[PDB]
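*Asks:* If you scroll down you'll find the structure; I have some questions about it.
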Amino acid sequence: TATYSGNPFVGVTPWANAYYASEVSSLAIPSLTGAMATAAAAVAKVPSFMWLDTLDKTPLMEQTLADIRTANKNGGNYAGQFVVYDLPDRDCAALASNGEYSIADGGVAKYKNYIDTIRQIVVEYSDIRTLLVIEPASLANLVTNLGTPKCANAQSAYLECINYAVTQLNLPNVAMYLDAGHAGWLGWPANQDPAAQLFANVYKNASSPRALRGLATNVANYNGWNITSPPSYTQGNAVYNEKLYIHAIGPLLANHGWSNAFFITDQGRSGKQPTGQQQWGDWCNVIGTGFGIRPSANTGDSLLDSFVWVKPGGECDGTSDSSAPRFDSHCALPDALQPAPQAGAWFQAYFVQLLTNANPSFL
Ligand SMILES: Cc1cc(=O)oc2cc(O[C@@H]3O[C@H](CO)[C@@H](O[C@@H]4O[C@H](CO)[C@@H](O[C@@H]5O[C@H](CO)[C@@H](O[C@@H]6O[C@H](CO)[C@@H](O)[C@H](O)[C@H]6O)[C@H](O)[C@H]5O)[C@H](O)[C@H]4O)[C@H](O)[C@H]3O)ccc12
Ligand SMILES: *[C@@H]1O[C@H](CO)[C@@H](O)[C@H](O)[C@H]1NC(C)=O
Ligand SMILES: *[C@@H]1O[C@H](CO)[C@@H](O)[C@H](O)[C@H]1NC(C)=O
Ligand SMILES: *[C@H]1O[C@H](CO)[C@@H](O)[C@H](O)[C@@H]1O
Ligand SMILES: *[C@H]1O[C@H](CO)[C@@H](O)[C@H](O)[C@@H]1O
Ligand SMILES: *[C@H]1O[C@H](CO)[C@@H](O)[C@H](O)[C@@H]1O
Ligand SMILES: *[C@H]1O[C@H](CO)[C@@H](O)[C@H](O)[C@@H]1O
Ligand SMILES: *[C@H]1O[C@H](CO)[C@@H](O)[C@H](O)[C@@H]1O
Ligand SMILES: *[C@H]1O[C@H](CO)[C@@H](O)[C@H](O)[C@@H]1O
Ligand SMILES: *[C@H]1O[C@H](CO)[C@@H](O)[C@H](O)[C@@H]1O
């Protein structure tokens, strides 16, 4: 059954998609030998989320769901995993990940069309449970980066567009998780309450959509789930890992009118702790990282629906080239792996790093 009550990760198996599998098999594996090559084939079988970072990625979502329908007709019990990620003036506090739509060029109307396209796909594939992460680095930017003109000027559009996404994708086979930053972003004491207030306000404003299950944390970041020692870059914070973060924010959501909110947490690049970060705010292509806890609904935690791999390891965070378009200074930092291609492009040396440092190990 595609429909569900409670945890949408229970009773299904997340599908490992062909897009990442193709990247690994055709961009990574030909450069690897022996033990590394075998291990890499195994990484491609770990389910990670497919990012709908352009409208012309929607045909690939459809293909993925088509593959799943076939597998499920043949005895499979698989679920699709996708990231909705195409807001106008996207990624407003950074320069690396600017998208195809802008508010000044009819971006809100274009975003609504993009959402409409996704809704039609989800309607077609009502037979497949569909797990969605909604708009990484959008709402979190509204909590801490209204001092960035691009974010301030986007605030109204973000809220309109996110409302449209969560209402229009509010369907019986869907579970949505709003992106909610991470321990080192919104876990800071002064950021917790405003963050919770914003998430609960989005939820209430959308008429409390039943398909809106909760929040996604650590997306495209590196924090440990439940590491027992605070890394040096966490500066003595109470909230120094994702478990502490969700247990801090969870009750605050309930306080602000969002009860029964649950979480998923990206561990795709969290295997090696501490990481190579020299400042907690360093997010771009972080050195000394590894593949982390494998996706599982067996979390041993009251609030965590599932460990997930949202950001696909190997896919770049942003270019390190000062002369290239979409260059962000964060990607040139001592703790950012050099030289890096455009955001989303394959970054072979980074994949190798993740594989070498994987915990649990693939080798
Ligand atoms: C010292 C101190 C004190 C205090 O009180 O508060 C703070 C708060 C701090 O927070 C820091 O805030 C910054 C923002 O100012 C955060 O930076 C943001 O980090 C996120 C990751 O956590 C970055 O996300 C990137 O962009 C997107 C995902 O949204 C990804 O790009 C896409 O990847 C897809 C899959 O491969 C592709 O399909 C797509 O084509 C591609 O574009 C990218 O990989 C991801 O890295 C965001 O850009 C960035 O602004 C920081 O995390 C947080 O710690 C710090 C210190 C405090
Ligand atoms: C509430 O929803 C409306 C559309 O019904 C939208 O324009 C607005 O941005 C939302 N406000 C908040 C605070 O989420
Ligand atoms: C952390 O979580 C993992 C996965 O659930 C578990 O195996 C491990 O025992 C946990 N460690 C601690 C200290 O809670
Ligand atoms: C969705 O609806 C189906 C109806 O077949 C139920 O079996 C399931 O429990 C879920 O609520
Ligand atoms: C998801 O589907 C897989 C295979 O279809 C199972 O191994 C798992 O138990 C879950 O039903
Ligand atoms: C599978 O898909 C990947 C990602 O689009 C390509 O890099 C590869 O060539 C193959 O077509
Ligand atoms: C790409 O294809 C290879 C085989 O060519 C697999 O081993 C890998 O898992 C991925 O699907
Ligand atoms: C990765 O992509 C290539 C095409 O560039 C395929 O031939 C290969 O089998 C894998 O899917
Ligand atoms: C895989 O990586 C090697 C370097 O290890 C390259 O030479 C090759 O082109 C592919 O990117
Ligand atoms: C890694 O190990 C596998 C065994 O599963 C071999 O098939 C391959 O040649 C590689 O060395």
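Per Swiss-Prot, chain A residues shown: 109-471, in order.
Header says: X-ray crystallography, 1.7 Å.
Placement of Cβ uses the backbone N, Cα and C atoms for every residue, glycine included.
According to Swiss-Prot, the protein has these features:
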- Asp199 to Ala: 20% of wild-type activity (MUTAGEN)
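Describe the structural context of these features.
*Replies:* Classification of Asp199 (mutagenesis position) by DSSP places it in coil, neither helical nor stranded.
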*Asks:* Does anything in the same chain, at least 6 positions from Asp199 (mutagenesis position), have a Cβ under 8 Å from its Cβ, and if so what?
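*Replies:* Looking at Cβ-Cβ distances below 8 Å from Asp199 (mutagenesis position), excluding near sequence neighbours, one finds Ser205, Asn206, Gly207, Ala245.
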